[PDB]
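What follows is a short report on a single structure.
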Protein chains: 2
Amino acid sequence: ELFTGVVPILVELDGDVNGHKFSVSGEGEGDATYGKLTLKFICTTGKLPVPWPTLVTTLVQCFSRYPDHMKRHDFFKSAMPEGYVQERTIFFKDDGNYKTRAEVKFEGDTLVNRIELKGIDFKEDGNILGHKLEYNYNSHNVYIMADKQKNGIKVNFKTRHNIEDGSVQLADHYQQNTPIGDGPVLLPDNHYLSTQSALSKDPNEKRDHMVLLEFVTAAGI
Amino acid sequence: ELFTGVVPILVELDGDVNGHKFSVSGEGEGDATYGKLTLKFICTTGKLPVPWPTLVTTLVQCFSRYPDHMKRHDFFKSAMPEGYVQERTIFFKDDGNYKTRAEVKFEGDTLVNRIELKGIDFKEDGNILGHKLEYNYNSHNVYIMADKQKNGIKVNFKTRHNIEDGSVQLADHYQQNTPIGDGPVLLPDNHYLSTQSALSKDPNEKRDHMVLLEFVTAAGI
């Protein structure tokens, strides 16, 4: 009954992309019984130096809806409340790469996601820094696998980002998750997450931000 | 001030796909000042004989957010309250094709969308009838153009539908809109609509349905 209701989420990221240091904080809530996510991200340092969509995947998979015949496959919630560490290396096709380490654990009643992001090799004439990315998101398949020795999961998927000239900027994600606690955790069979996201703005918010709605459900078994 | 607030939407579709006759009714509301859409679709005849996502585009572009420097390009709202007729022919790659005629006009305080859909040539071993389509949606670009002689717009875009085996079912849309009223209407310059949609289910709804959230904003000028 940790995720049986509506859970408050808090997100804090500190980033450095090509020297441009910045910070983002996010508040929202999630309902795992429905896989729904609702978060609001404010750039606490002023203007975000990278497109808001490139940070969607970095800014809580434990809120996925795992139908009941797939519950022994839910590593994410099996690691709670102590948590898990999520590390990734994201390669944006023909551009830079992000490196992120995050700790997501319950801190009281709130599920917290703290991250450190470092981006490098970003072209100034590229879509990322050139801010050529459109403000929206598509649906992707997130493929999971149990990582035996490490006692975790290896996740890996590709993301499609639309550019204003119609084209699509692809981003290769290489992900890993290992629990923080020393207790046993569910290693799952191979399977995937089906995610759908929609970005918008708050009509009454003055600060740079992104409003994100997201629906994620587990599948493949 | 027709679309300056929150407008109640009502949708009614009658369909025939390969002989399978069915009906859908939808209620929701839209806020054009924000391009937000929120609708709930119930299949009034029982079980929908085609995947719910193949009907998203058929089931109200006048709710698009048109930034203010693009207002003379908003044909959709320039045709109100009398309305416009939307006709389409949608070709699903290597499968059948839908034909739809719809009338969308204001009937009182409610913006109404009545449609007649006819689908044919659908493979039973195809993704459509074989119900192999995943329950989600991506973002697309809807390209508009003024149709001179006809006094309307010719719209045309392609849609991507994810299948459960990862792959993507493409759908080619050929669209036309002509006002119903005899009064002048805004013909616009070439431009496009950026749409994002997310599908979900009502936890308390027993009947076959689809819950859709959508954000659309105009761009290209």
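Numbers in chain B come straight from Swiss-Prot, and the residues shown are 6-64, 68-229, in order.
Yeah, the Cβs are placed from backbone N, Cα and C, and that goes for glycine too.
As written in Swiss-Prot, here are the features:
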MUTAGEN   B:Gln69 to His  In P4; leads to no detectable fluorescence. In mut2.2; shifts fluorescence lifetime from 3.03 to 1.94 ns; when associated with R-30 and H-145. In mut3.3; shifts fluorescence lifetime from 3.03 to 1.88 ns; when associated with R-30; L-46 and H-145
MUTAGEN   B:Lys79 to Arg  In Topaz; shifts the major emission and exitation peak up to 20 nm; when associated with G-65; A-72 and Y-203
MUTAGEN   B:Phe99 to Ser  In alphaGFP/cycle 3 GFP; improves folding at 37 degrees Celsius, reduces aggregation at high concentrations, and increases the diffusibility of the protein inside cells; when associated with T-153 and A-163
MUTAGEN   B:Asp103 to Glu  In mut1.27; shifts fluorescence lifetime from 3.03 to 2.85 ns; when associated with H-145
MUTAGEN   B:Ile128 to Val  In EBFP2.0; shifts the excitation and emission spectra to shorter wavelengths and increases quantum yields compared to BFP; when associated with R-30; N-39; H-66; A-72; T-105; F-145; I-150; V-155; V-171; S-198; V-206 and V-224
MUTAGEN   B:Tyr145 to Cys  In mut1.9; shifts fluorescence lifetime from 3.03 to 2.74 ns
MUTAGEN   B:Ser147 to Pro  Increases fluorescence at warmer temperatures such as 37 degrees Celsius
MUTAGEN   B:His148 to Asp  In Cerulean; leads to improved quantum yield, a higher extinction coefficient and is 2.5-fold brighter than ECFP; when associated with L-64; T-65; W-66; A-72; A-145; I-146; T-153 and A-163
MUTAGEN   B:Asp155 to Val  In EBFP2.0; shifts the excitation and emission spectra to shorter wavelengths and increases quantum yields compared to BFP; when associated with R-30; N-39; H-66; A-72; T-105; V-128; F-145; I-150; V-171; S-198; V-206 and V-224
MUTAGEN   B:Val176 to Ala  In mut2.1; shifts fluorescence lifetime from 3.03 to 2.50 ns; when associated with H-145 and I-198
MUTAGEN   B:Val193 to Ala  In mut1.5; shifts fluorescence lifetime from 3.03 to 2.72 ns; when associated with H-145
MUTAGEN   B:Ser202 to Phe  In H9; increases fluorescence at 395 nm excitation; when associated with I-203
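Locations of recorded Swiss-Prot features on the structure.
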| residue | record | Cβ contacts under 8 Å, 6 or more apart |
| --- | --- | --- |
| B:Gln69 | mutagenesis position | B:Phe84, B:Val150, B:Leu201, B:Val224 |
| B:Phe99 | mutagenesis position | B:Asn105, B:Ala179, B:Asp180, B:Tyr182 |
| B:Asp103 | mutagenesis position | B:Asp129, B:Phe130, B:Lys131, B:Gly134, B:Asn135, B:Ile136, B:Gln177 |
| B:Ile128 | mutagenesis position | B:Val22, B:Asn23, B:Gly104, B:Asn105, B:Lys107 |
| B:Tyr145 | mutagenesis position | B:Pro58, B:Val61, B:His169, B:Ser205, B:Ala206, B:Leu207 |
| B:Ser147 | mutagenesis position | B:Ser202, B:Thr203, B:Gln204, B:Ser205 |
| B:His148 | mutagenesis position | B:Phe165, B:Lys166, B:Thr167, B:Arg168, B:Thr203 |
| B:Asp155 | mutagenesis position | B:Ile161, B:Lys162, B:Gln184, B:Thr186, B:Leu195 |
| B:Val176 | mutagenesis position | B:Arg168, B:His169, B:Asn170 |
| B:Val193 | mutagenesis position | B:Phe83, B:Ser86, B:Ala87, B:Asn159, B:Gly160, B:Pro187 |
Intermolecular Cβ proximity, mutagenesis positions B:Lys79, B:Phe99, B:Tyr145, B:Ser147, B:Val176, B:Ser202 versus chain A, under 8 Å: B:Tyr145, B:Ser147, B:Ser202
DSSP-derived structure type at B:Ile128 (mutagenesis position), helix or strand or else coil: strand
Other C-beta atoms that fall within 10 angstroms of the C-beta of B:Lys79 (mutagenesis position): 13
